[PDB]
Amino acid sequence: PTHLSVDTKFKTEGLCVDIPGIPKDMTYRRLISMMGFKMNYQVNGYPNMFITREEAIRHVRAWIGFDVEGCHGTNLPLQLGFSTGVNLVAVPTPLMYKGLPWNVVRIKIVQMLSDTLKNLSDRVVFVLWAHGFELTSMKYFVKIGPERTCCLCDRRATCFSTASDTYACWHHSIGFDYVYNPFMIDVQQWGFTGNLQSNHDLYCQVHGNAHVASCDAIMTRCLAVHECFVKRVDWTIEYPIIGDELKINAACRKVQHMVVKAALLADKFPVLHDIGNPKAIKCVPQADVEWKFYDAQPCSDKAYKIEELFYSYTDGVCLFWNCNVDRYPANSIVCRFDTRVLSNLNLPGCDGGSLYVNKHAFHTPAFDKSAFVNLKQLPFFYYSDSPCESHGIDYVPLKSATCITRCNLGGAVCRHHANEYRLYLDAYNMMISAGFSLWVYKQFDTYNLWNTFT
Ligand SMILES: c1ccc(CCNc2nc3ccccc3[nH]2)cc1
Ligand SMILES: [Zn+2]
Ligand SMILES: [Zn+2]
Ligand SMILES: [Zn+2]
């Protein structure tokens, strides 16, 4: 069982208000047929338009919530809503658009999906809370067939053009009018009691229902992210490299060794309490300090309460490297992912949180500035006790107050420490822009690092 069988049953109870008289016994095969699609027994990599929950999770970057609300359905205008905030009105003749015919509506859909998805995924997955009109309206902007490649590259085809009779990926679909071979999943098939608004509002207060299709589309994908990444966490699932994943991770590791090594040299703590990831290693293996580990997995719902992390039976320093707590103690070094960051790695989440996808998927709770009241923002600095010796990438004399080296203390930064400073500043910028934020105990002062050059 790799894919979802077309002969699997589809519960049609959620469809019988828009589609009265719908058979209670229904398969995906009859549903697809009812929707106006002829699969014609094709063994060509597209076995079903609908997918399993496991396949949807593997493709979370492709998720677009989709809802259709019949404003007045053959004779009536439909309101098409997407989890991008877009509301299009199709006439059968926050971004709310006026009534236009399907031939122009379909052009806008291809443009919107391509601009939203070209840097996230090789496909689209329409996340539904299916009542009927979204499924029946699919024939107006979707064409299906065998799996294909783009006419301008080796990526899989996600669009089709009736104007040129050609196929394209999200990057080369400019002017294409049809969504080709999309995927979809109905959240209403997961066994929920009650309507979408009531199930969604149990876990989220950020999304409301201003009574437009996009509001329901946003609530749909949000409820789907909750079930698959907040209440359920599968950390075995690997995700493709779509950006600066490798650089961002290596940058985070360089920043961590730097920041922790310097705090231990500056304030000479006898013990460091490392709270977080159970698979953690000492980031400064040669430090004098008594290193003590505490296991706490990445919380994906609410930020850990310091009362429960600690008090259950102030000396030294606490290291909270990506361990999201409600209020950090004053003696801490903290790396905290900012869920508000706009990037191709950070997808929107549930209750203000976000889905950060870099190798694994991590739903992170909403960033809260009040978690850091006992700390201050960590300033940039580069520290090095390594010998001044080149080994060699051209040079322009470096002058900086934040290059804490013997050469800068002695009056002139050497070429080696200037290359190492410029590389460290790039890794630092990479990490800050990726969404991470650095915080430290208020007594941290880089002025104390100069006296380690005796
Ligand atoms: C079950 C059993 C015991 C515990 C507390 C362990 N002792 C501890 N954790 C610390 C963190 C930071 C600083 C000092 C600490 N001492 C928690 C859960
Ligand atoms: Zn292409
Ligand atoms: Zn929500
Ligand atoms: Zn030097």
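In order, the residues displayed for chain A correspond to 5949-6020, 6027-6047, 6076-6295, 6303-6381, 6388-6449 in Swiss-Prot numbering, which applies throughout.
Determined via X-ray crystallography, 2.2 Å.
Every residue gets a Cβ built from N, Cα and C, even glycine.
Copied over from Swiss-Prot, here are the features:
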- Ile5967 to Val: In strain: Omicron/BA.1, Omicron/BA.2, Omicron/BA.2.12.1, Omicron/BA.2.75, Omicron/BA.4, Omicron/BA.5, Omicron/BQ.1.1, Omicron/XBB.1.5, Omicron/EG.5.1 (VARIANT)
- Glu6017: active site (ACT_SITE)
- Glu6116: active site (ACT_SITE)
- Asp6198: active site (ACT_SITE)
- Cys6377, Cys6402, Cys6409, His6412: Zn(2+) 16 binding site (BINDING)
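For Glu6017 (active site) paired with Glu6116 (active site), the C-alpha to C-alpha distance reads 8 Å. Among the recorded positions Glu6116, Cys6377, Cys6409, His6412, no residue is found with its Cα located within 10 Å of the Cα of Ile5967 (variant position). When the Cα atoms are compared, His6412 (Zn(2+) 16 binding site) and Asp6198 (active site) turn out to be 55 Å apart. In this structure the alpha carbons, written CA, of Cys6402 (Zn(2+) 16 binding site) and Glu6116 (active site) are 67 Å apart. Close to ligand 4, meaning a Cβ under 6 Å from one of its atoms, are these of the recorded positions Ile5967, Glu6116, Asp6198, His6412: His6412. Look at the binding-site residues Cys6377, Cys6409 and count other Cβ atoms within 10 Å of each Cβ; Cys6377 has the fewest.
Spanning 6 unmodelled residues, the straight-line distance from the Cα of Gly6381 to the Cα of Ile6388 measures 8 Å. Across the unmodelled stretch of 7 residues from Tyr6295 to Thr6303, the Cα-to-Cα distance comes to 15 Å. Most buried of the active-site residues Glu6017, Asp6198, judged by other Cβ atoms within 10 Å, is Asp6198. Close to the recorded Zn(2+) 16 site, the chain also has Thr6400, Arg6401, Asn6403, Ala6407, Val6408, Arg6410, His6411, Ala6413: residues not among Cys6377, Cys6402, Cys6409, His6412 whose Cβ is within 8 Å of the site's Cβ mean position.
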